[PDB]
Amino acid sequence: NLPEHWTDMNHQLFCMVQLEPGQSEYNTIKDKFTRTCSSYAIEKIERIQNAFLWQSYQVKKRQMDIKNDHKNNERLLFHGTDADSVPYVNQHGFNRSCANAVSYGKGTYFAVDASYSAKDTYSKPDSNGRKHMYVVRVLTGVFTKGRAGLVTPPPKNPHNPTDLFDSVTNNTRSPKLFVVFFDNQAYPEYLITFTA
Amino acid sequence: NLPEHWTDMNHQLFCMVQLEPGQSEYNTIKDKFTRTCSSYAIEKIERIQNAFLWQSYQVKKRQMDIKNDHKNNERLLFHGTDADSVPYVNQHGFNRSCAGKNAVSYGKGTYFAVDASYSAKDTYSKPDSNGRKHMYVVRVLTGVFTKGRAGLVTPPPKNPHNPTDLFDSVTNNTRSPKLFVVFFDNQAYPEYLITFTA
Ligand SMILES: O=c1[nH][nH]c(=O)c2cc(OCc3cccc(F)c3)ccc12
């Protein structure tokens, strides 16, 4: 059911857990961020333990692993958001109806590089200069190049137009962004609070 | 895993099952339909057996049953649509990103009718090139609801000082609900497709 690295929730279903600086889990997530954002200052990293979001995501993951006949469907990506959206994402995940640029489709956008999500247009500095970025488990699955105005990914072969790609990208050979068009294709795993 | 009265699907993920008149299952849907739509005639009623949509929907239902306090969270509602949308809905369900602007808008989501007569309007159940009209009968997790408003992209909060604790859906009128709007994927399961004609 619930992942091993999660800590006890006293029979509750939602908790934001601040990570201890210098332990393995904190160090792994900090490393992913500082690869492109070494010039920023990390205030804290919180593990998001949202049982409902996790359950709905794990269901979609098992479905995509069955449909794709292989289990290489997940990537870790970044998502910058404004402070006022943070409670929403913690509790409800990412909502294409809320989503800035949509040149590759009307979905939720995720960056390969923290540096892209660190842009003020995405991770808007709050009145205290705090910026907020998620590390997100994303079911990118089998992907294709996106285009403006997509409401879902294109068909995997427009002879069978309901069999869809899982996500779209800017560039299939060297992707820097992914767009997903369904709820529960993305699990917000950590929230990084940082400053310029 | 799947309802024990579904047809054996032979490790296939999706089947449409044609129902037989005189069976309770057909006759109950026909009665629900003809209660407001006696001037149309049913061609056929198909049960939709979509394993993945059922799984995702049932998880959302379990979640809402846990969250809410012994509420009847699920209603059986109608959805009229055009022929062009039927294969998508059968396979992928109801997508708010594809939704029509309703003549009376209570938010930017997917609309479901209490009365078949509403879904039977040509604006929704557009007759195809053969004069067939299509209406789903849908399990909808309405949960705890409030009157909607045209600007909504999710249900409103129950409490403006806790913006993330949302109503489950919105309606046109809480005293006499005739439509519901839902704003999330897997909150509605297309259970039957009614094909009907003038
Ligand atoms: O981290 C993000 N948070 N919120 C976003 O909307 C977002 C958007 C985003 O790509 C937008 C885009 C569109 C077209 C061309 C581009 F080069 C880039 C990348 C990251 C983010």
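Residue numbering in chain B adheres to Swiss-Prot, whereby the residues present occupy positions 481-678 in order.
Structure method, as recorded: X-ray crystallography, 1.8 Å.
Cβ atoms here come from the backbone N, Cα and C positions, even for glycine.
As written in Swiss-Prot, here are the features:
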DOMAIN    B:482-678  domain 'PARP catalytic'
MUTAGEN   B:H559 to Y  Abolishes catalytic activity
MUTAGEN   B:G560 to A  Slightly reduces catalytic activity. Abolishes activity; when associated with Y-559 and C-604
MUTAGEN   B:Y604 to C  Reduces catalytic activity 20-fold. Abolishes activity; when associated with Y-559 and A-560
- For B:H559 (mutagenesis position), the nonlocal same-chain Cβ neighbours (under 8 Å, six or more residues apart) come out as B:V569, B:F574, B:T590, B:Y591, B:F592, B:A593, B:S599, B:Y604, B:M615, B:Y616, B:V618, B:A668, B:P670
- Including all protein chains shown, what's the count of other C-beta atoms within 10 A of the C-beta of B:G560 (mutagenesis position)? 25
